[PDB]
Amino acid sequence: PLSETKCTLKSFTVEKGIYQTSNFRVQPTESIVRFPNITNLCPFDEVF
Amino acid sequence: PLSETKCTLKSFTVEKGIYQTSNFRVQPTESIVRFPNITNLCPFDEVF
Amino acid sequence: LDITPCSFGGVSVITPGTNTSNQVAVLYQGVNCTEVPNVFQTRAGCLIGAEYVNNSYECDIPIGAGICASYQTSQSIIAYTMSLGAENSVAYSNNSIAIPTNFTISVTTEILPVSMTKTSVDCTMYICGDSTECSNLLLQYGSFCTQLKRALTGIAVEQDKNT
Amino acid sequence: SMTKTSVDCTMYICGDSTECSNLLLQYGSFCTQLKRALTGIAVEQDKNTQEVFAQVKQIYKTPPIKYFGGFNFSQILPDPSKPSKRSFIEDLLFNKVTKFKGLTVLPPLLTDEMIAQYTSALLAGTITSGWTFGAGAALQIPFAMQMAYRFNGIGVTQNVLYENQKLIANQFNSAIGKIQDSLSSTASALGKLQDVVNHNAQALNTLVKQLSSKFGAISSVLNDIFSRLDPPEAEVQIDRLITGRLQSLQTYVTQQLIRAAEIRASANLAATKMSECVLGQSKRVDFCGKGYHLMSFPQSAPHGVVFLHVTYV
Amino acid sequence: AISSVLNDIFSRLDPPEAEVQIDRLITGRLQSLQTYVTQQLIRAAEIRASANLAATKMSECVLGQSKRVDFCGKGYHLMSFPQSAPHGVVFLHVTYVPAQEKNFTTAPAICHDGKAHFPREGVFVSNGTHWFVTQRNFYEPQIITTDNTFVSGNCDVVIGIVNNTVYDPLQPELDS
Amino acid sequence: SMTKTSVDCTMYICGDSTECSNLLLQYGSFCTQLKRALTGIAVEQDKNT
Amino acid sequence: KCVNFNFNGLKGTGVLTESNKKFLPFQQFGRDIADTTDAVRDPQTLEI
C-alpha cells in the first residue's frame, strides 16, 4: 500500500498525510443459472 | 393548477409559496401557403 | 429474495513520509473487518495496521469520527481519539479576583494570499496542434473560446486590481 | 459546515461492467480531477469546524455553585446526569433538524460530543472569565464585575446594574425560557440550517435519477447495450452514456464548489462572531444583535451554530 | 477516438470519416478547458475575499489600532508590520498577552458614610490588609480617593459592599 | 443586486419544433436544474434588497 | 528555419537544431511530457 500511494499520485516520494488509492470490492465466485419448472407441458405424445 | 404543482415538484403535498409549473403559448390555427404570381410566363403556345 | 450488493468501500493509506519510515495502515472505509477477508474497528471503518491505545495525544493525520493517528515509538503507527487540549478549570466565588502582574510581547505571523499567476489560453494553438484542417471546423462551434478569452482577461485585470 | 461526500468513477459510471472501465481510460483523468476537488472540500469543512469551534484549546469547566447573581445558566449548560452531553436548548436543536451507486458520506473529524465539549468550554469561560480567556490565559473575574465592563462599552454607567439586580436577572431568565418555548413549537425558526441539509439531499437524488436517463442512447442499462448489439456499433452508445454521466458528475462538483464558497463566507462570518460576540464586547452596530450588544452564548447545531445574542433595547 | 494526434486523423482517414473523430478531439479539449476556467473563476472568488480581508487588515491593523479581538492577532492589538511576499502579504502582528497573575479579593463598592462609592476607572482590589484600585490588565495599586471614585446611592441597595473609608484630599489641606 | 432572469427549457433549446421536445426527455431532468438554479437566484436578489 | 515536416507520416511545424541527448539505434521518434513529436531521426542520414 505504500507503492499504491506512488501509483496514484505519480511521484516517487510520499509526504506525511492521508491518501486514497483505490477501492475494495468482493469479486463474484459462482453464477446462479435459473429457469422455470417442468410444469405447463405440451402434448407431444399425441403425434409421437 | 393545484395538481399542476404536484407533478413538477414530485410531491403529493404542496406548501405555502409561489411555484412555476409550465409555460403558456398560443397555438397556431391556420397555415398561410403563398406562391409568386402568374407573370413572367413562357410561350408554350408556340408548339402547342 | 432480498438483493443486496456485496461489501465495498474506499481504501485509504495512512503512512508517514518516506524519509522517516515505510509502515502503512490500511483503512477500509465503510467496511467492517468481519467481511474483509493489529486491528481496530472505528465508526468510519475497521482499521488494519495500527495499535489502538487508551491515552490521547496531539496527532497529525486525521482518520474520521474522532479517531486520529500519528507515528510514535521499536516504532509503529498508533491510533487514538483526538485530544481536545489539556483540562484546566478556573475557580469562582463571589468576592475574589485575579489581577495580572506581568505581561509578554509576542509577534504572531499571519499569512494571507492576495494574487495568483495570470494565464492566457488561445483557441488556435491549444485545440489545434498547428493544424489547418482543425481551424475550419473550429469556426462552426460559434464563440466558445472568445468567452473564455474574456474570462481569462477578466481574471487578469482583477489581479493587478487586487494589488 | 456541510455534508462530506465522495464518489468514485468505478461504481457510479460503470454498473459492474468490465468494458466500461476499459473505455474510461481512453478519456484520461476526468474522474481523477473531481476526486481531488472532493477531498479539497472534505478537508475544508473539517477546517471550518476548527476555525469556529476550536478557538482556544484549554478546556474549562463550570463550578458546582450555580449562583451568578440570580442568573439561571442551567439551560445553556450541558447536563452531566444525561449520557449525552447536550444542553436543554440543544436537546431541541438536534431534534428539529432531521445508496449503492458509489455515493458515500464521510463522517467529520469533530464529533457531536467533541463539538459540545468545545462549546461548553467556551461557555464556561464566558461566565467565569468573560473577555480575558480569548486573549491569553484565563483570569478569575466575578459575574458582577463582568457586567460592569460590558455596560461601560456602550456608555452605560454601573448604577443601573446593582440597583436593579433583581430586575435584570428576572428579565434574562424569562427570555431564556421564551427561547425554549419558541424553538419547541416553531420548527421553521431553524430554516437557515434546513437549506444546508436539503440542498445536499436534493443533489444526491438527482445523481441517481440521471442514471435512468439515456442521454441520447436507446437504453440506460449497460448490460443491454453490450449483450444485444454488435460491439463496434454498441460502443458509440457507450460514449453517449459515459459523456452524459460525466457531465452530470461535472455538474455536481461545480455546484458544490460555489456552495463551498458560500459556506466559507458564512463560517468566516461565524468565526468573526465567535471572536467578537463571544470572546469580547463588539462595538459595532447591528452585528452581534439589533442594538447595543452586551454578551453572547453560542450553542451547538447540526452543520452550524446557534447564537443567543442579548440586546440592550 | 482512435488517436490523439490531429495530423494522424486527417492524413489516414477519409475527410467524411476523419471529421467525426476530429470533433471528439474538439469537444474533448474544450470540455477540459471549460472545467479549467470554472475552477479558475471559483479560485478567483476566494482569492478576492482573502485580498479583501487583507485590505481590511491593511486598513485597520496597519493604518491604525483596531479594537477587534482575534482579527489583528491573538490578544490586544497594538501595531502591525506588513512584509512583502510572492502572491500575498505576510503580516507581523504585535499583540498584548498577560503572562503572570495573582489572586486577590474584591468588592463592587465602598460604604464610607452611608453612601456607596463606585470606582470610576479600575476595579477595587485588596491584598488582605488594605483596599486599592488597579486596572484589569495590569497590577498598579492606588489609594482610594474622591477623584478616583464617584458617589451613587446608599449602601442598602447594592450587593457585596464592605465598610471602608475614602481618603478625601481636601481635609488635610486646610491645616497645611 | 443584479437583473433577475429566467430561461425556458422548451423554448430556448427548441425553436417551436415538436420533434425537439420529446428528444429532451432522453436527457432526463437536466434542464430543470438550470431552471431551478436561476429561480433560486431570483429569491436572494429580493433578499438583498 | 520554420518549415513543414514530413518524416514517414510524422508531420509538424518548427525548426531543427542539433540534439545533445543519447538515443537508441532502433528509435524512430521521441516524445515529450505532452506525448507529441519533438525529436525525429532522419531515415537516410541519422541525425536526431
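Chain C is numbered as in Swiss-Prot; shown residues: 585-621, 641-676, 689-778, in order.
In case you wondered, yes, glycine gets a Cβ from its N, Cα and C as well.
Swiss-Prot has this to say about the protein:
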type: VARIANT; residues: C:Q613 to H; note: In strain: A23.1
type: VARIANT; residues: C:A653 to V; note: In strain: 19B/501Y
type: MUTAGEN; residues: C:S673 to A; note: No effect on O-glycosylation by host GALNT1
type: MUTAGEN; residues: C:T676 to A; note: Partial loss of O-glycosylation by host GALNT1
type: VARIANT; residues: C:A701 to V; note: In strain: Beta/B.1.351, Iota/B.1.526
type: VARIANT; residues: C:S704 to L; note: In strain: Omicron/BA.2.12.1
type: VARIANT; residues: C:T716 to I; note: In strain: Alpha/B.1.1.7
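Feature annotations (Swiss-Prot) mapped to structure.
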residue : record               : Cβ contacts under 8 Å, 6 or more apart
C:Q613  : variant position     : C:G593, C:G594, C:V595, C:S596, C:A647, C:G648, C:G667
C:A653  : variant position     : C:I598, C:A609, C:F643, C:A672, C:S691, C:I692, C:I693, C:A694
C:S673  : mutagenesis position : C:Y660, C:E661, C:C662, C:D663, C:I664, C:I692, C:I693
C:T676  : mutagenesis position : C:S689, C:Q690
C:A701  : variant position     : none
C:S704  : variant position     : none
C:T716  : variant position     : none
Considering only CB atoms and a limit under 8 Å, which recorded positions from C:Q613, C:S673, C:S704, C:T716 lie near chain E? C:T716
Check each of the recorded positions C:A653, C:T676, C:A701, C:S704, C:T716 and report back the ones whose Cβ is under 8 Å from some Cβ of chain D. C:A701, C:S704
CB-CB under 8 A to chain F: among recorded positions C:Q613, C:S673, C:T676, C:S704, passing residues in order are none
C:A701 (variant position) -> DSSP, reduced to three states, gives coil
